[PDB]
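Report on one structure; see the data block that follows.
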Amino acid sequence: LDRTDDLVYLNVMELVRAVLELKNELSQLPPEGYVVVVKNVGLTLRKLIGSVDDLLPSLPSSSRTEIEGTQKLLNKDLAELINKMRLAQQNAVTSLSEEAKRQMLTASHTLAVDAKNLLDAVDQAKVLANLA
Amino acid sequence: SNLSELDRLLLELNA
Amino acid sequence: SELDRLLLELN
């Protein structure tokens, strides 16, 4: 597959990196620290859902929906990460601290997967656009 | 609507 | 390829 100017593939990798960062960094981060790397992970998502929203009109109406869904689904997953982040802050100093972090990771993770799912959902979408 | 909802989540995080 | 590579790492 030709990775010339497929904006979406790059943003994806970008995002996935951002998550991974967080994954490995959080172990060594202060409470104020989280907020930023999640912001990073938040931002890369904005670039993605951005480029995808432009590619959209040039797709089979069928897939056009299938994607807008995994789009709105992606948002629900970020929000869960944000929530699970706030928990980690007001519980930074408690015996609960160790779990919320896990949940934060799980959240960032499931966000990353659903991003890949968005990818494939667009690929197949492009395939059908060609068959036309 | 997606972009909107998402942007909103961002503003929240930044504040 | 790298996306598969990175996702491999997460797992």
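Just so it is clear, chain A uses Swiss-Prot numbers, and the residues here are 873-1004, in order.
Per deposition record, X-ray crystallography, 3.5 Å.
Just so you know, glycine gets a Cβ as well, placed from its N, Cα and C.
Listed in sequence order, the residues of the same chain lying 6 or more apart from A:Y881 (mutagenesis position) and placing their CB within less than 8 Å of its CB are A:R875, A:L991. Mutagenesis annotation in Swiss-Prot: A:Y881 to F, described as Loss of phosphorylation site. Strongly reduced interaction with GRB2; the structure shown retains the original residue.
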In three-state DSSP terms, the structure that A:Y881 (mutagenesis position) belongs to: helix
